[PDB]
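K.L.:
Let me give you the structure first, and then I'll get to my questions.
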Amino acid sequence: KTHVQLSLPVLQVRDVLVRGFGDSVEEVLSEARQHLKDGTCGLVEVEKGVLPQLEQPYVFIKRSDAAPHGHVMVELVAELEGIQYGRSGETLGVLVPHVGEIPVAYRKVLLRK
């Protein structure tokens, strides 16, 4: 399937134990996609002071369309030193590994895979 229905645990930035997916744009996009597939991916909502607490390169989910079965259609865009790899809509948040942090909410997305 070109799209997969996922429910992403929304984590508080200060709870996150593993603050990024790796060391290159290509690695973080790779790792993000693997964790999304394996159900080991969390979402941090971006506000003032969040991103400097996480590790670059960042992986964002961005709205790719204006929402089947409650699931917002999203795609992945990486960012490193202010350059983005991909072009998409509004940021829903930054992806991080999930290693058992308690979420505050779930974000239903339809991920272009």
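Quick note: numbers on chain A are straight from Swiss-Prot, i.e. 11-76, 79-125, in order.
Recorded method for this deposit: X-ray crystallography, 1.8 Å.
Heads up, the Cβ atoms here are built off N, Cα and C, so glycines get one too.
What Swiss-Prot shows for this protein is this:
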| type | residues | note |
| --- | --- | --- |
| VARIANT | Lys47 to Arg | In strain: Omicron/XBB.1.5, Omicron/EG.5.1 |
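Can you tell me where each of these features sits in the structure?
P.N.:
Long-range Cβ proximity for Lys47 (variant position), meaning a same-chain Cβ under 8 A and a gap of 6 or more residues, is found for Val14, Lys125.
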K.L.:
Just checking: Cα distance in Å between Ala76 and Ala79, the two residues bordering 2 missing ones?
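P.N.:
A straight Cα-Cα distance of 6 Å links the two sides of the gap.
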